[PDB]
Amino acid sequence: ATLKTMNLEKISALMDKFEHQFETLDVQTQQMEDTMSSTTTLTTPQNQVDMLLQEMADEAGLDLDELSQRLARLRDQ
Amino acid sequence: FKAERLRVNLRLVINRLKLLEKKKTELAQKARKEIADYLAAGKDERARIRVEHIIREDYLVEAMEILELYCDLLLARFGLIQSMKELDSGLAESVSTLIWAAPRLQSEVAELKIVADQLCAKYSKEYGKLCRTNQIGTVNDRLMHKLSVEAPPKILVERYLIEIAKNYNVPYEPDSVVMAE
Amino acid sequence: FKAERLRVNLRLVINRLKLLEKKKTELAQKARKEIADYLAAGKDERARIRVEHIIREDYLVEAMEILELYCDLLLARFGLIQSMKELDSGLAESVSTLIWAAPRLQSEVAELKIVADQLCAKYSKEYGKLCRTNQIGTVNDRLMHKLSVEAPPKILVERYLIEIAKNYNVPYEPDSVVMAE
Amino acid sequence: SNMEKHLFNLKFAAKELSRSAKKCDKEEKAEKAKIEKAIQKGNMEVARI
């Protein structure tokens, strides 16, 4: 009864649907990642976290503005 | 019309433009890293389009800065424009540019649309849904070009790529065909 | 039509193509082991068809990369195409290739079909259910070949087998009849 | 009257923000310690987050 109801073809289709659904869910998660990283950007700069990581790496002992100004120069050129 | 509404909305536009400028700057700084990474993995045209996004965003930032300047000028001379019925030579450029840019940035900032409406309903000489379209032919050329929608020159993009590769300590072989012209 | 819908769907297609590219790469790396094992157990033609699957998947990956490039270009010039009614020379290739590939990858990615529809309902010159079929004769040849459906050349398959056997430290006797031609 | 209760609410929100800042400070300390104990094991992304 079960196999007649839940055949192999139905299984394959259902599993493919599962896979595609969760791929779509990954896309959703990536979309939310991008947005949340864009929103909370003033409260979480990059330079600060970089400096903290470098300092704490030097401590734990392991190795790992002018740019925009020059781009402005190019824009003026 | 209501003048205090215009004044308040101008202040709000100023503040919103400040915040958006800072935010766009941060996002650009964070995306340049991605551009470098794409450059450091074979992909070259991809990073090219990314830096195209970047330069467009930076033009937007510059346009917003100029717009904030004009808005602050208008907020300063508010007392002058609130009395006279016809605008002067000093405010003509500001008003024209602002009314022309309102529909351009209506998505990023909304108060700008209200400002444009207040200015349209305030003036009648060459002002309106159709009269403004013809009377906005004296807006700032610099801002008009920065806020325009056109593919930047490939040489500028190539130079941006070269520089971004230099700063991030990564190689990049710019196309000689573009570097020549 | 709705433009914001197109923009959002383009971004979604980009992200989905990125993820699918990474996933396909991992799957290929995991299947090359199986191909080697089949080679190390007498079976040769079996591993041949398996590597055929692999090369087809890799062509798919390359096509998806190019498609992502074109989608990002379109997302960049969105501001330009959103105003003009007729496409330009720069976006012609991208639009044609994307509309031609939409029904090809409609299974792997769905948003691509919506993008193609928005572009079809947006343009009218040589655009439609039938006009597009004739106006899509300027799509990228490279992508057209990569995404095509044809048995790859046996010499390429033999070279893939030789290399996969070399890397996995296993022997393989390629057919001289194929290595000669 | 209404002004008095509103003042009470204002001061409540003030000290609430104060204690929330203190909470964020101690959480910063905790995260700084967690990154220390995590970087030792060779995790770069965990440390970054």
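Chain A uses Swiss-Prot numbers throughout; the residues present, in order, are 101-164, 186-198.
If you're wondering, the header gives electron microscopy, 3.2 Å.
Any Cβ shown, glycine's included, is placed from N, Cα and C.
What Swiss-Prot says about the mutagenesis result for A:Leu188 to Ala is this: Abolishes interaction with SPAST and VPS4A; when associated with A-192. Quoted from Swiss-Prot, the note on mutagenesis experiment A:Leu192 to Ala is: Abolishes interaction with SPAST and VPS4A; when associated with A-188. For the mutagenesis of A:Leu192 to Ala, Swiss-Prot gives this note: Abolishes interaction with VPS4B. The structure shown keeps the original residue. According to Swiss-Prot, the experimentally introduced change A:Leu195 to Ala is described as follows: Abolishes interaction with VPS4B.
Features recorded in Swiss-Prot, as mapped to the structure shown.
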| residue | record | Cβ contacts under 8 Å, 6 or more apart |
| --- | --- | --- |
| A:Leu188 | mutagenesis position | none |
| A:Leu192 | mutagenesis position | none |
| A:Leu195 | mutagenesis position | none |
Assigned element (helix, strand, coil) containing A:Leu188 (mutagenesis position), judged by DSSP: helix
